[PDB]
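Report on the following structure.
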Amino acid sequence: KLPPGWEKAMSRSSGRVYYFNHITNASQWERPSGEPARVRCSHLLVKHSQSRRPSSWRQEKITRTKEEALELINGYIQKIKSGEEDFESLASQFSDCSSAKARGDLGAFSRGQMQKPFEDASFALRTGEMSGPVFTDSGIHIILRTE
Ligand SMILES: Cc1noc(C)c1CO
């Protein structure tokens, strides 16, 4: 009925239908319409104390909980979607990845090279589309597919 990984859902506050992708954790009101060898993505990573390496250029010892990191991620998603902030601006300032200095850009990549939840979300995103929170051993990501 719908593109890969989409399902209908119902808003608990408005009762209106919306669409949720269980691979990207994206959600949207409008019905989704609709794979390449390679995709190009940017990301904003928020690490937590159970990240594989709980350190980054922002903090020598990263101590925030997983729950706290998800709250930060959710707040960045809100500001990106409202247009108060740009994805790139937030990634440059607050991503716990070395790619922050490149506005979050990771370049292009194939299947097999990235951690699996990140890879699957990246390839299920359409060009220009942004993920919801994506969980990996590194932490929690917001992913933007650019190509
Ligand atoms: C937008 C934006 N994203 O990253 C940087 C750096 C800028 C400019 O303020």
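Residue numbering in chain A adheres to Swiss-Prot, whereby the residues present occupy positions 6-39, 51-163 in order.
Placement of Cβ uses the backbone N, Cα and C atoms for every residue, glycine included.
Annotated in Swiss-Prot:
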DOMAIN    52-163  domain 'PpiC'
MUTAGEN   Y23 to A  Reduced affinity for KIF20B
MUTAGEN   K63 to A  Loss of peptidyl-prolyl cis/trans isomerase activity. No effect on the interaction with IRAK3/IRAK-M. Abolishes IL33-mediated increase of IRAK3/IRAK-M protein levels
MUTAGEN   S71 to D or E  Loss of peptidyl-prolyl cis/trans isomerase activity, nuclear localization and cellular function
MUTAGEN   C113 to A  Loss of peptidyl-prolyl cis/trans isomerase activity; decrease in DNA repair of double-strand breaks by homologous recombination slightly less efficient than that observed with wild-type protein. No effect on RBBP8/CtIP
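Feature annotations (Swiss-Prot) mapped to structure.
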| residue | record | DSSP class |
| --- | --- | --- |
| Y23 | mutagenesis position | strand |
| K63 | mutagenesis position | coil |
| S71 | mutagenesis position | coil |
| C113 | mutagenesis position | coil |
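Per-class residue totals from DSSP over the domain 'PpiC' (52-163), listed helix then strand then coil: 39 helix, 26 strand, 47 coil. Across the structure, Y23 (mutagenesis position) and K63 (mutagenesis position) place their CA atoms 30 angstrom apart. Across the unmodelled stretch of 11 residues from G39 to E51, the Cα-to-Cα distance comes to 12 Å. With respect to their backbone Cα atoms, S71 (mutagenesis position) and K63 (mutagenesis position) stand 8 Å from each other.
Note: the Cα of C113 (mutagenesis position) and the Cα of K63 (mutagenesis position) are spaced 9 Å from each other. Taking a C-beta cut-off of under 8 angstroms and a sequence separation of 6 or more, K63 (mutagenesis position) has the following same-chain neighbours: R69, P70, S71, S72, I78, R80, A85, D112, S154, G155.
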